[PDB]
2 protein chains.
Amino acid sequence: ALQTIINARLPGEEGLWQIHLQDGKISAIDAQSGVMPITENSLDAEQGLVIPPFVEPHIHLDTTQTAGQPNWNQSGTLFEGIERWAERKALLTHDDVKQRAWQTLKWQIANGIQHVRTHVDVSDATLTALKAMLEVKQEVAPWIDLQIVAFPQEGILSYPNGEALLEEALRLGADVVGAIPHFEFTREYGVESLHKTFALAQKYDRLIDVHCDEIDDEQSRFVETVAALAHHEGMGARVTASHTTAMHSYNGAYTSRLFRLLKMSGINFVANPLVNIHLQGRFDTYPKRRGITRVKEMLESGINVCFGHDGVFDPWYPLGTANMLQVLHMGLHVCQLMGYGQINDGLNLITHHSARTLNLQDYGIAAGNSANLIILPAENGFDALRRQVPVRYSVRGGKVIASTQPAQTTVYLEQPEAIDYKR
Amino acid sequence: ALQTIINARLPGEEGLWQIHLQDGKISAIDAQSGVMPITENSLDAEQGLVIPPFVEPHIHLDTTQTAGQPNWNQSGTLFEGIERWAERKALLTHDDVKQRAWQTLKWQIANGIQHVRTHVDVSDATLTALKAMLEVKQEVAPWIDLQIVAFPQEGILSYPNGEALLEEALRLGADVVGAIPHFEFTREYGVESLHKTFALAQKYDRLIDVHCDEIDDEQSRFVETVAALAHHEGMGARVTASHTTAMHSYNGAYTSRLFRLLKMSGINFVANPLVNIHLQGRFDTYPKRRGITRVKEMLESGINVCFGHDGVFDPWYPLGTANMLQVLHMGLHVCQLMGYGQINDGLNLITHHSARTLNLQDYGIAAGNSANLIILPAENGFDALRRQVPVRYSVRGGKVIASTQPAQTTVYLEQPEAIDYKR
Ligand SMILES: O=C1NC=C(F)[C@H](O)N1
Ligand SMILES: O=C1NC=C(F)[C@H](O)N1
Ligand SMILES: [Fe+3]
Ligand SMILES: [Fe+3]
């Protein structure tokens, strides 16, 4: 088995590094003063970048691969998407869900993703998708640590037996309690639904991840209740507010007041660039707002924010290959995080910040941690992002679980020339 | 007595029809293949349009005919109107109210209106107008079925003994429970007032009709509580939200979310075009908003919406002859329902949709129903609307209760020529 990763570059560090492995864990990390020779049991990073695994903090594996079934989301809105999904949800079968979830999970393994948080719609008395996903979680465990969010897609108080079904999902083993306050019939139901969500999370000792204010409504401020309840309960690390796209439309004075609470609360934020740019701004004519939450300001304020893919060929998103560098690319452009350092540091949005969002306890290139790491054939985050590089090797427990032999491009000029798009 | 209505056109139907009458009811409806000859006991529609009676779903008979007494509403706003009305309310007498209400009711009978819902201000310890209106209801019964809404004009929680007076009005016989959440001192009083309104409606088995969000305030969203409470209680058919002019100013994303609840709830909506275009937009300079609720979108979504006159020469409206085709004309223009089919189908907004709003159980040209119908000297809804035709005959219980001999216009050219404005 592998004993060392050599010739590795690490974000924020100068030079090359060697990562020693023992019993499936990282035993030590030592700097190199030059290039080390390869040998059996040594995986050569070849002066590429070594980082802990990519993370998918927000995806819907129960809906993945169902776009157009039985109908397409014509308007490209969150609301029609939920209606189209309702039609598909009525046709779910156990094997259907497992097969589609596994198809996307394999793309994720290929893309160096070893941690995934999937929401699963539990506004369904049969809990068909949840039962299937709980089996998938066990089956995929050797390659991906899958967290399941009990997501009451049609509301907690606004759907028949919504609260009972949400609790049933937790009793069956869901890892995270979800909610969707802006979809509840009234603002009061929205606020009350959050009190119920927090009570369930404390009763069962589970994490929280709310689909929060995913709407271009400047009056949708459920995020302040999520943050205040987390602060009151002293549980910010365990709480996440997904989307918060309404924040894109808030006035600046309220946002400034709010940011103090967001920081004090310690809660996490997920932005979903590919889906947000598509679903938000649909009620504007021109000009049209971008609709992504205030990622740049969160980073400047030290508030933990990260990026998810959200949908992969489903009612809310017709594209995708479950590639986090592609998600990152979209987010950096739409959020205008286009300075060299902002782009280079972008990898944090799909690695460390996402691990914090998932409350991971064994993550990072550090002595004592499990030997879970990936190798990118690039010099730094900027280079990896610019060239949209594949994952050369994905290592888990000290063993290679995925590898990509890069494409080879040649142009035939006066003489053949290899093109790698580098400078 | 009349035995048949012949040569009748019916909305949405081709050709001519004969309506057989027996014992004050419609016994059968049969198609004709040509024009039928007149005879005694046959009322000839003369290829005009026969429809169930016009309906007035929202009027204030306690304030009708009082404009300028003792002062005029100078600003033309809802707020000053309430202040001017307060001055007039202090001068009310039993006979005063009965005489004015009857004057407008006679115009309504002349205009083919056989169903009227009048709001009556019950923010008055003496309940003077209500006592008078309860007598008028009995007196006008042979010609008009009058519903009375106990309307707490100055608020339920924001007026001394408001709730007690509202309940007293129901104990005296008011048919419908009213409310005015946007006029309450606070948003919290507004929401609480709706819980009290619904509790009273369920306690007494009465209908509900709320003056809801009649204000150009994008934050006035009491309509979501009206719809949610109706859905919770399973009583949408019995509930109406009048005005909802704030909806004209909502962002599109919130409106889309809201519409799902509006449809699921089954509640009714009343727009009051003549008054709304006058009272709304008064705080804008230029451009100036129209201020009518989202009638076009409600129709496209299958949400029941209809039109009322609201005021006839009162604090909120200096004009009127209580003519529903005139109300319809204004609404079609301001709401931009100007396509041929939209205009032609406009009659639904002042007939069937309004009957549903009043929860009527005996309405429509159908076998078994009471023989209540009117004849318009026009080819279809479009023609009736374009030419603002009078009601040729109004029939109730199989007897003629009103008739209008149309005006006769002649131009004296090289020879005299009759002009009917038709093509
Ligand atoms: O409520 C939602 N369901 C599914 C999505 F993809 C979107 O994140 N929002
Ligand atoms: O609150 C109100 N009172 C009277 C009117 F005419 C208007 O409908 N609104
Ligand atoms: Fe989502
Ligand atoms: Fe009114």
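Chain A is numbered as in Swiss-Prot, which gives 5-427 for the residues shown.
Cβ atoms are placed via backbone N, Cα and C, with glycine included.
All protein chains considered, the CB of A:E218 (mutagenesis position) has 29 other CB atoms within 10 Å. Secondary structure from DSSP puts A:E218 (mutagenesis position) in coil. If you look up Swiss-Prot, you'll see A:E218 marked as active site, proton donor.
Mapped onto three states, the DSSP output places A:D314 (mutagenesis position) in strand. Neighbour list (A:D314 (mutagenesis position), Cβ cut-off 8 Å, at least 6 residues apart, same chain): A:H62, A:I63, A:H64, A:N276, A:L278, A:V279, A:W320, A:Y321. Among the features that Swiss-Prot reports, Zn(2+) binding site is placed at A:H62, A:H64, A:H215, A:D314, with the record citing experimental evidence.
Residues or ranges marked as Fe(2+) binding site by Swiss-Prot on the basis of experimental evidence: A:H62, A:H64, A:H215, A:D314.
Around the Cβ of A:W320 (substrate binding site), a 10 Å sphere holds 24 further Cβ atoms from the protein chains shown. The annotation substrate binding site is assigned in Swiss-Prot to A:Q157, A:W320 on the grounds of experimental evidence.
Every protein chain considered, the tally of other Cβ atoms within 10 Å of the Cβ of A:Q157 (mutagenesis position) stands at 23. One mutagenesis experiment named in Swiss-Prot is A:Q157 to A or N, and its note says Less than 0.01% of wild-type enzymatic activity.
Here the residue is the original one, while Swiss-Prot reports the published mutagenesis A:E218 to A or Q with the comment Less than 0.01% of wild-type enzymatic activity.
Note: A:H247 (mutagenesis position) has non-local neighbours A:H215, A:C216, A:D217, A:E218, A:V274, A:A275, A:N276, A:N280, A:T297, i.e. same-chain residues 6+ apart with C-beta under 8 A of its own C-beta. According to Swiss-Prot, the mutagenesis experiment A:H247 to A or N carries this note: Less than 0.01% of wild-type enzymatic activity.
Among the sequence features in Swiss-Prot, the mutagenesis site A:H247 to Q is noted as follows: 200-fold decrease in catalytic efficiency.
Experimental mutagenesis is annotated in Swiss-Prot for A:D314 to N, with the remark: 35000-fold decrease in catalytic efficiency.
Here the residue is the original one, but Swiss-Prot notes a mutagenesis experiment at this spot, A:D314 to A: 17-fold decrease in catalytic efficiency with cytosine as substrate and 2-fold increase in that with 5FC as substrate. Shows increased sensitivity to 5FC.
Listed in Swiss-Prot as a mutagenesis experiment, A:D314 to K, R or H is described as follows: Loss of enzymatic activity.
Annotation of the published mutagenesis A:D314 to G or S in Swiss-Prot: Still active towards cytosine. Shows increased sensitivity to 5FC; the original residue is retained in the structure shown.
Natural variation at this site is recorded by Swiss-Prot as A:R13 to W, annotated: In strain: SO5076. A strand conformation is recorded for A:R13 (variant position) in the three-state DSSP classification. If you take the C-beta of A:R13 (variant position) and look for same-chain residues 6 or more apart in sequence within under 8 angstroms, you find A:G19, A:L20, A:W21, A:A49, A:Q51, A:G52, A:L53, A:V54, A:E383, A:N384.
One way to see the shell of the Zn(2+) site is to take the Cβ centroid of A:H62, A:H64, A:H215, A:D314; the remaining same-chain residues with a Cβ within 8 Å of it are A:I63, A:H123, A:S246, A:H247, A:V274, A:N276, A:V279, A:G312, A:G315, A:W320.
Annotation for the binding-site residues A:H62, A:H215: lowest Cβ count within 10 Å of the residue's own Cβ, A:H215. In the three-state DSSP assignment, the secondary structure recorded for A:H62 (Zn(2+) binding site) is strand. Under the three-state DSSP scheme, A:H247 (mutagenesis position) falls in the strand class. Residues from the recorded positions list (A:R13, A:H247, A:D314, A:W320) with a C-beta closer than 6 Å to any atom of ligand 3: A:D314. Close contacts with ligand 1, defined as a Cβ under 6 Å from any of its atoms, occur at A:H215 among the recorded positions A:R13, A:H62, A:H215. Look at A:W320 (substrate binding site): DSSP puts it in coil.
With a 10 A radius on its CB, A:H64 (Zn(2+) binding site) counts 28 other CB atoms from all the protein chains.
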